[PDB]
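Structure first, commentary second.
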Amino acid sequence: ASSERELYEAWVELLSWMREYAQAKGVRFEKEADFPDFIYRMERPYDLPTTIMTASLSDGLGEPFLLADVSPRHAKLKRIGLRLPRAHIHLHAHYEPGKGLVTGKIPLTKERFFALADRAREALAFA
Amino acid sequence: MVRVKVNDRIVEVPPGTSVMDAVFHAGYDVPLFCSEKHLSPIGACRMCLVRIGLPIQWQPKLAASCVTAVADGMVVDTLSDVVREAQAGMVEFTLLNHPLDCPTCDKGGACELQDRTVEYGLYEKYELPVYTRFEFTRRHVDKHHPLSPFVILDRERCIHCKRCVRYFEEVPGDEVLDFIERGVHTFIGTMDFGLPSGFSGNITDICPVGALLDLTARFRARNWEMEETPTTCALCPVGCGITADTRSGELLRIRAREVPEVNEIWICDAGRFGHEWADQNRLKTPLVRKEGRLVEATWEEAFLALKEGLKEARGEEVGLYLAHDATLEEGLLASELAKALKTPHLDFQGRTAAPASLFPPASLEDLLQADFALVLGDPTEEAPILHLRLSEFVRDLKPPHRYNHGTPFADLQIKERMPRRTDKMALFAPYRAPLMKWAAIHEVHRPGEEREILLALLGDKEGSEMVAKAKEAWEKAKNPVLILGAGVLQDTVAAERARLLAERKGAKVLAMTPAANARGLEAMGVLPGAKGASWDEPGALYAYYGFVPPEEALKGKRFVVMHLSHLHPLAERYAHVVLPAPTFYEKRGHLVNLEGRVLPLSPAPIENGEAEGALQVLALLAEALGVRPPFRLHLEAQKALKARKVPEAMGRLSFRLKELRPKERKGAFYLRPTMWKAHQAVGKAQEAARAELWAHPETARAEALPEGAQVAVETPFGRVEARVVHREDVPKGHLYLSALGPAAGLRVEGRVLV
Amino acid sequence: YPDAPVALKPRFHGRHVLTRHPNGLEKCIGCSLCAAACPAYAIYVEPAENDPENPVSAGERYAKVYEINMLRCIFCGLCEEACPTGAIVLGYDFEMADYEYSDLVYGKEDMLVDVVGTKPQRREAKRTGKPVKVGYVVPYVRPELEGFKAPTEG
Amino acid sequence: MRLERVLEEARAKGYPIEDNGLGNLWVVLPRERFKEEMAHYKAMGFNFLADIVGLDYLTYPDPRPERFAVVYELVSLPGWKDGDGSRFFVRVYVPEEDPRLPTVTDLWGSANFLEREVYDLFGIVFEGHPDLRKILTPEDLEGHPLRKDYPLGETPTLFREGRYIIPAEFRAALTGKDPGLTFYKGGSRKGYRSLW
Amino acid sequence: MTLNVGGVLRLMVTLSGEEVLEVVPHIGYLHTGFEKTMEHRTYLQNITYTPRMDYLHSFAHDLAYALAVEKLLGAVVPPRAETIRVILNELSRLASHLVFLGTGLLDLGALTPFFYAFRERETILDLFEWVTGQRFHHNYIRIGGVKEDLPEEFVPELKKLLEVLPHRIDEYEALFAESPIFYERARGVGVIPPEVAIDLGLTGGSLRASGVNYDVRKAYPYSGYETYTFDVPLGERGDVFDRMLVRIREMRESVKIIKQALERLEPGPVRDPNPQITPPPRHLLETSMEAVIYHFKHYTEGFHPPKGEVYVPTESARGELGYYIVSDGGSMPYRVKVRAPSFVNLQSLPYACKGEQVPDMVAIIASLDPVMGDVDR
Amino acid sequence: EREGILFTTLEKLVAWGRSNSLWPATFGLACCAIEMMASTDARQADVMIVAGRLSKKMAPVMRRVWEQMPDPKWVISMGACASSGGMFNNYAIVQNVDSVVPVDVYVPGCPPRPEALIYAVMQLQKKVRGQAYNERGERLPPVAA
Ligand code: SF4
Ligand code: SF4
Ligand code: SF4
Ligand code: SF4
Ligand code: SF4
Ligand code: SF4
Ligand code: FES
Ligand SMILES: [Ca+2]
Ligand SMILES: [Mn+2]
Ligand SMILES: [Mn+2]
Ligand SMILES: [Mn+2]
Ligand SMILES: [Mn+2]
Ligand SMILES: [Mn+2]
Ligand SMILES: [Mn+2]
């Protein structure tokens, strides 16, 4: 639907919280990868808000404790994902109309995100 | 042998053969991801599938050809629609979660995954062809992350072969890499952050894609753009075949060149990541002293200025001192220049008190085939690759059969996670040496004490328990081999007893000489004469230097000519005529192995500036001394060596020598032989080739030395700053200094300045 | 007719131009694929790692050095063809004669889209204080030269 | 049909017959029988002699009878009297140590310029040619360019700051006898062909 | 008395008197050495090296080569590509011919007719610039088919020129047919006995100018000429007068191939979609890993045709032409022998002008229509 | 004298003089030869224009052609093969006609459009007027001798 555009809109903001929490708790924010559908888009049109497809919150060693990604514009079943690398925990945020960003039934607010990132930081970050 | 029929071709082949080797042996082919020369084969990628017939009774399922043995009268089909459809499918399962980086990825045109996809994938079913079936969200993870200052990890590109983790466990034996989660979620990772072992660069050449890449050379050029120069690595006695990759005069990256006789397809980290300095800062013109300082001079102005300092010289006051890595030709001329020009003192940078030529050389081959391994010294640090032949020797592995395509792709003989035999070897070292693990009979002595341990082994004294179990082991030994390096070869006492033990029992030796071309320079007669003036003893009055000697040998002399490649501070202050010289990377000629094998050096297109090889510089300084030299260039020099009758490339040259010039030991400090050489402390190898000071935690803190402090230290070989380490295995009241040169295994005075 | 501008077709093979996206990022990712397909060995490429704070392109790889020998170049458009990003696209300039061999090796800064004039044209128009006058006109710009403002009155 | 009478004849007489599925066919004659046997070919109706192509096989992955070989293209013009349009190639391997091979000058006049190019570029000598003189390669040029072991004679191309390129060290393209940039080559990059 | 007269060809004309004893030609002056340097390039890369020999009717080299390869690895040329390849081929034929014709309109003093021949050619070349972006050496033919589709403006513009040529060619035939001076200039001179041209291999379409009915597009049909309405011009006794005319007739039969092919032009593909032979569609390079791998691999190290030897003969504005390609299973061709129509064509020049006058011996060569690029290569 | 307002203001007059009495003498080789006969058709000699791949056999010839010329003289090089060795890097072709003759101006193209070769001589034109500098900033000598 047009959800796709509002989901990408929500990808920007999740990224926004990442950069915030990052500067805030003074932990490396690392752009992990750009959309190949931008790099290799040629004369073709591109209206997406960012060019960053995989982000992360890494520690001092650079090993990440939080990984984030959304699926490209040309792939099916678009979801935005959150993974705690090393702790086996994966999340799948969709986008509902009126409700907003959900992990199924529970809304994914800044607050709830910050909670996860903290839990992760304290537990996982090697240095 | 057994009869196999591949497709339409029948072949002979020994019993144990992998069907994969038998397939390639008939001159065919098959996708091949997870298997690697010299590693345990396992069918994990599931690429090498064939169809197998065995009575024609086609087996119902497809076989992993890489872990299937061959039976007598067996048929192997690698072309059927059943095969090829399966292949193209397996190529698709691989590329399924892969990233899409090919243009940006440094694994360019040298990437097995790329080549195999364009070879066996996108299957022709019998208009518009379908390139990709999978239309979901590919796997997204951690990217461009360095494991060490030498190795950078892309996890998204990893295809889960086991090439790397397998290797760490099997070859050097340092389990510092493994997979993590499971399912589609698994990945490579570490917990031993540095990437500990000194053989961690090898995973770089194996990884079938660009997950594990050489950071020393990140983003320089695409693989095809590199001109490749095959040569030998002269940083030590083993002399591993290497490839030097260069674009526009500068040195980009070092890789391993297969040469199974010696090192197989393995390089050591110093061998591979210490190239930073050979292209970075260098002396490009000949220098000469004018007003208490040096200034630019042509080779013309410098040939005269060299005629000056030597016009007032008698031919017996002349010194000829080469570096440790001088060529077999550079040592022959110097022998003749010093012969005609009758002098007693001509020597080489690394020369050992006791000549390595004393003993009969043993082939690495012999080492695998030997029964017992008596070792005094640390192979890891002296002759690093010996670490890796002992890893094979310990596992009981023996020299594979040779197929049409050479070394096997799938040696069934190598099992993964093989048991290691602790009864097969014995190690004796001034510390807890690495391979002391794979040795039952092990004992930590203190510096220059081998002299006594060796006496014990002969059978004329009483050594510790270990040294008794060890005597008895070499006793019952059927065809053992002796390996020894620093103190043994630097100390006439030990070294003499050494050669005796191994004379009585008909066993060969591996002398881990601190001089690279040691066995060969000695073979050329580049040994000092009766007089005595050695590479460290300030003796002669006018001399040639192929290096930077102890400050003690310069100070005094009337005329000095240093033929360096870089400009040392000790030269810009005590030198009269300095001449640009080429590195071993940009040289040409031959060397001789710690096993007596003669290896070739080829010349890389690196920035030499106005440099000329010592073969030329020597001929030029022979004129300014009277006699016209017999050597000009390489072509003609080749005749002189072929005259003395030294075997062609790869052949072994037998040459014994009984004579030894001892010298006393001021035992305060020990020059711990290390792998990294001191002139490699550039850039990234910056931190790994720094020096170190080791002492027992009591004596350590007794002489005011915290566990992590940057101490300055002075020796006959120079002032070096150094990190200080506590080690409960260092003998009390001695200090171990990182002998980052060819002056390792020496005992000397010196102290800690404050 | 150095008085009336010559009309060339919109497809013409002129001085190579490197393009940017709207974002302003350079399209080039220093893959050196264009150089690899060049039958005349006339392209030299040195790659570089983007600066996260201050980016040049989109990936983790941009073109540190990008050099084409205009003497060696035959003008196939093979390079424009091999490109994955739409970076190197032959444009319209042809008035690019000169005196010293090594002056004719154009650089990245001679080819960016923003640039207007060939090396000799702009240089002369330097010591003269007079704007560059191109000698061509085209019915329109290819879609592939998106940005390359040029004389298109038709 | 003048061609079948060649084939029906070579079959009985032990001449190998080469055939690719694309539309060309060969017949490889020994050294001796070549001279006369070819004269017989013209008498048989073989009007026009298209080309003569010299071949150096030194760096060829599969082994062949001898290093050098020459191929001829005999035809019967369809635009004349009783021309069929029967065309075909005849091959003669020629020893590396003996670049000797008789001329067809007696028979076809095309063989004039065509044999001198095969002599100029490959070192192959033709017994009885009016004058075996170099054709295309400069007078003082020594050797024979078109044969494998004679250098293409390339020069590095030059760029701005010591940045050069050596083509012989740059070519990504593989060359038959080359194992490639990975360990080995197999599959569709050992030679590939579609199935119409 | 031996005079040394020497386009970029040199001639050792031995001559006592005013006749001509023997002309001994010397070539090698444009010897670029394509046949060696081509053993060192991709199959795709060689498409830039073919147009550079016969730079006049260059497209025939393009096609001759693409043909021998396509056969070799077995590629299917899309209907639309096959069509565009004959229009393009013959549109290039007229370019070469227009030139030969033009060089003739000056030996003959006709000047406004020439100033037109030049304008025609320029209008043919602009068409090339329209679709290929170049005047010549167009990198347009591909092993699959063609580089890209043709622009919208191309049809309408080809129509203009295809509209004024019909009677245009006739006008030229006329000036030479009603040969005021031309008769006394070319009629007798340059004797080409039908049965000696077939001995020296003067395939040159100035072969049929001496009564031989051999055009390869007819005898050994190739790119679908097999299916075109096709008149092969002929000449009575092989003089230069007829040679000049034959070539003018060939211009109509070209113009008719053009009109005929232009009809059967329907929208579609333009090169063989086989992934092994043809780089992936441009747009999915942002989506398929396979595409990227294929694309990357394609443009670096090319594709690998099977071990084998091939030859397909084609017809140019100068006679038999065709590449003899020995493949060794590599990214580049093991041997590339090019049949130069212009090289064999010249062995028939000593006989051509023997015993004849001398100032005539210019037109006696111009009539053999040689291009040095072809002879020397 | 040589460096005096008078002298100098003559040699600047003389230069501007034969800056317009330039008499091109084309030297066609391959493909480039024909693309110049489209600029000659649109409108003792100084200024030889080398137009095409210069063979090694052909080289000593163009040598004499050049030597046996008047003296205030200039060379233009037409397209890739004359300028560099072109795409043709091998035993049979000279890799820059400047190996044999002083090139005054170089014109890229393969072959260069006719209208670009016009620009090429407007360059060598403004160069014998001595009004031309390289990319370093240096003033360039009108004739290469
Ligand atoms: S590892 Fe191989 S397949 Fe993957 S991006 Fe790199 S070159 Fe391409
Ligand atoms: S990092 Fe490379 S070698 Fe290791 S498992 Fe992954 S693909 Fe194999
Ligand atoms: S073990 Fe020695 S010869 Fe081998 S790579 Fe290391 S330093 Fe070089
Ligand atoms: S147009 Fe052709 S010759 Fe010029 S740089 Fe591009 S690929 Fe090379
Ligand atoms: S112009 Fe295109 S092909 Fe060339 S380096 Fe840049 S992205 Fe790669
Ligand atoms: S530069 Fe190009 S157009 Fe000119 S002669 Fe060379 S190949 Fe022909
Ligand atoms: S299963 Fe990976 S190669 Fe045999
Ligand atoms: Ca990281
Ligand atoms: Mn898109
Ligand atoms: Mn990073
Ligand atoms: Mn370097
Ligand atoms: Mn010869
Ligand atoms: Mn009439
Ligand atoms: Mn006659």
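Per Swiss-Prot, chain B residues shown: 1-55, 73-143, 150-777, in order.
Header entry for method reads X-ray crystallography, 3.1 Å.
Any Cβ shown, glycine's included, is placed from N, Cα and C.
Feature annotations, courtesy of Swiss-Prot:
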BINDING   B:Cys34, B:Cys45, B:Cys48, B:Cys83  [2Fe-2S] cluster binding site
DOMAIN    B:99-138  domain '4Fe-4S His(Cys)3-ligated-type'
BINDING   B:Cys181, B:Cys184, B:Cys187, B:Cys230  [4Fe-4S] cluster 2 binding site
DOMAIN    B:249-305  domain '4Fe-4S Mo/W bis-MGD-type'
MUTAGEN   B:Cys256 to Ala  Decreases amount and stability of iron-sulfur center 4
MUTAGEN   B:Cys259 to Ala  Decreases amount and stability of iron-sulfur center 4
MUTAGEN   B:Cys263 to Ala  Decreases amount and stability of iron-sulfur center 4
DSSP-derived class (H/G/I helix, E/B strand, else coil) of B:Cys187 ([4Fe-4S] cluster 2 binding site): helix
Cα-nearest neighbour of B:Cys187 ([4Fe-4S] cluster 2 binding site) within the listed recorded positions, B:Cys45, B:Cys256, B:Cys259, B:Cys263: B:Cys45
Site of maximum Cβ density within 10 Å, from recorded positions B:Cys184, B:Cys256: B:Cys256
Neighbour tally for B:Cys230 ([4Fe-4S] cluster 2 binding site), based on other Cβ positions within 10 Å of its Cβ: 26
Neighbour count (Cβ, 10 Å) for B:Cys34 ([2Fe-2S] cluster binding site): 23
Those residues of the chain, 6+ apart, with a Cβ under 8 Å from that of B:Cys48 ([2Fe-2S] cluster binding site): B:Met20, B:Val30, B:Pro31, B:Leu32, B:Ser35, B:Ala81, B:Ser82, B:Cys83
Close mutagenesis positions near B:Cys230 ([4Fe-4S] cluster 2 binding site), where close means Cα within 10 Å, chosen from B:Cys256, B:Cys259, B:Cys263: none
Structural state census, the domain '4Fe-4S Mo/W bis-MGD-type' (B:249-305) (DSSP three-state): 5 helix, 20 strand, 32 coil
Distance check against B:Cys184 ([4Fe-4S] cluster 2 binding site) for the recorded positions B:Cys34, B:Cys256, B:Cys263, keeping those with Cα within 10 Å: B:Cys34
Separation of alpha carbons, B:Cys259 (mutagenesis position) and B:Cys181 ([4Fe-4S] cluster 2 binding site) (Å): 34
Residues among the binding-site residues B:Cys34, B:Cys45, B:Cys48, B:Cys83, B:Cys184 that border ligand 7 - Cβ under 6 angstroms, in sequence order: B:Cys34, B:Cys45, B:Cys48, B:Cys83
Cβ contacts of B:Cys45 ([2Fe-2S] cluster binding site) (under 8 Å, same chain, 6 or more positions away): B:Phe33, B:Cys34, B:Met107, B:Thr111, B:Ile182, B:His183, B:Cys184
Whole-number Å value for how far B:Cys263 (mutagenesis position) lies from B:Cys256 (mutagenesis position) (Cα to Cα): 5
Other CB atoms within 10 A, centred on B:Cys187 ([4Fe-4S] cluster 2 binding site): 26
Output field, [4Fe-4S] cluster 2 shell: CB within 8 Å of site CB centroid, site B:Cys181, B:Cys184, B:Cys187, B:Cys230 dropped: B:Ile182, B:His183, B:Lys185, B:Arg186, B:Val188, B:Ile211, B:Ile226, B:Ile229, B:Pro231, B:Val232, B:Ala234, B:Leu235
Listed binding-site residues with Cβ under 6 Å from ligand 3, out of B:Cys83, B:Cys181, B:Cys187: none
Among B:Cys83, B:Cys259, B:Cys263, the one of these recorded positions whose Cβ has the fewest neighbouring Cβ atoms within 10 Å: B:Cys263
Remaining residues near the recorded [2Fe-2S] cluster site, that is with C-beta within 8 Å of the centroid of the site residues B:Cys34, B:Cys45, B:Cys48, B:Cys83: B:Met20, B:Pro31, B:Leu32, B:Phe33, B:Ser35, B:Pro41, B:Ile42, B:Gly43, B:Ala44, B:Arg46, B:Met47, B:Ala81, B:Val84, B:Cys184
Cβ packing number for B:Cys181 ([4Fe-4S] cluster 2 binding site), 10 Å threshold: 24
